[PDB]
Amino acid sequence: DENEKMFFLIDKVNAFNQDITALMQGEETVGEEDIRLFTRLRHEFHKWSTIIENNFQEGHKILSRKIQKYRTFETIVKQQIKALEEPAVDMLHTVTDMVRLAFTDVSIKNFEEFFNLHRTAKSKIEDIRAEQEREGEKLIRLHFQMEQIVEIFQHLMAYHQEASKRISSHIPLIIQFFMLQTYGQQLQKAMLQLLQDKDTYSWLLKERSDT
Amino acid sequence: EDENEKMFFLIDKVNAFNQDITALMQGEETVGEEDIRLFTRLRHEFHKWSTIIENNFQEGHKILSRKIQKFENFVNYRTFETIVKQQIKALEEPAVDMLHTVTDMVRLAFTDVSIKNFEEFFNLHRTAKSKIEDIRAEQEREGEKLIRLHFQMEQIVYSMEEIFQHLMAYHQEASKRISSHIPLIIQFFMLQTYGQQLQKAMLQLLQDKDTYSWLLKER
């Protein structure tokens, strides 16, 4: 029956989507010395937090060296904030890569006996990545644009600390939102779309025994 | 040339107006005998925001503590999480309200700079007002979008007592961010960007030489 194919496909798509959801919620099944995506992301954000602290302490010592002598002074705090922008974007890319690999490994676990479905899954994984990574980057860079709005040593290092604190938390937040949560949700929706064209069901369900 | 005289006069008027907008953007404008500067009035609004968020947080802690006691007399995790989620969601419209309250203050500040500079130059005055209003619309739409986006970002997290401490950890972290990032969004869009775009829109009036006299009409 046409209807039997449809329901088999609903099942395959829906089990894949359940696996993507577990990934998005930090609760996927993993191996003994393996590690969960969510932990991999968290380690990366701890790294971010160490970078931010390196950056604050260097700014501390630069500002000291110039204060041994005003808009010349604030330029150095703002250039110190600015120096986090490309590392912020670098971390966007490294987090995206690990999410993309986890999603691809889910395609593999679910669709390794249906190569046309695995190929189609992967193609959505790449399309959505491109779109969300563009948007992710956009908002990271807007945040740094925003940050560029702010005896004097205390007024400036108080503002350096503030900026450093916002960056520390907000960049990870943006990255998770776009590159795990939105990426994941949109992938699930792009897979459910495969149910629209019932003339493609037989191709999606083609098995290895007859390729 | 009497043409040069004319352009010089218009550049002086536009510059004086633009330096006044800058004075507003930098908390330096001159204020009446017992008035408060625009930048301080924003700071007072953002202090109210802090309080709203603190109250929200303590309200949320109390509501959650009580929910736990009532049950006491992780199958309910989805039920508890909903309480923190809904406390944070309740801050969204107030966040947008503050956006509107603050942009009104800035629009009025900018309009009074326009009155002060251009009320003997009616065409330049109405031209400046129409720019004040078009840029309000544009930046407020953009600020609201970012505020609302921030709130959907927040709807992602990060014994019976460790579920409490977990969910309350999340609430505190979200509270700090909302307290800090919403005023940042508002100030960036509706004072800094608004101010900068207005100034650029006024400089655009120098493009058309044949309009200078009409701008300078002083009858």
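Numbering of chain B is taken from Swiss-Prot, so the residues present carry the numbers 366-438, 448-532, 573-633, in order.
Note that Cβ sites are derived from N, Cα and C of the backbone, with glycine treated the same way.
In the three-state DSSP classification, B:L612 (mutagenesis position) falls within a helix. Neighbours of B:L612 (mutagenesis position), defined as other CB atoms within 10 A of its CB across all chains, total 25. For the mutagenesis experiment B:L612 to K, the note given by Swiss-Prot reads: Loss of GTP-hydrolysis. No effect on GTP-binding, nor on potentiation of TRPC6 activity.
Among the sequence features in Swiss-Prot, the mutagenesis site B:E632 to A is noted as follows: Reduced antiviral activity. In the three-state DSSP assignment, the secondary structure recorded for B:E632 (mutagenesis position) is coil. When other Cβ atoms within 10 Å of the Cβ of B:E632 (mutagenesis position) are tallied across all protein chains shown, the result is 8.
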Exercise. Distance between B:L612 (mutagenesis position) and B:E632 (mutagenesis position) at the Cα atoms, whole Å?
Worked result: 23
Seminar exercise, completed: For the deposited structure, the Cα atoms bordering the 40-residue gap, namely those of B:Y532 and B:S573, are apart by a whole number of Å, specifically 20
For this session: Measure the gap spanned by 9 unmodelled residues: take the Cα of B:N438 and the Cα of B:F448 and state their separation in Å as a whole number.
Result: 15
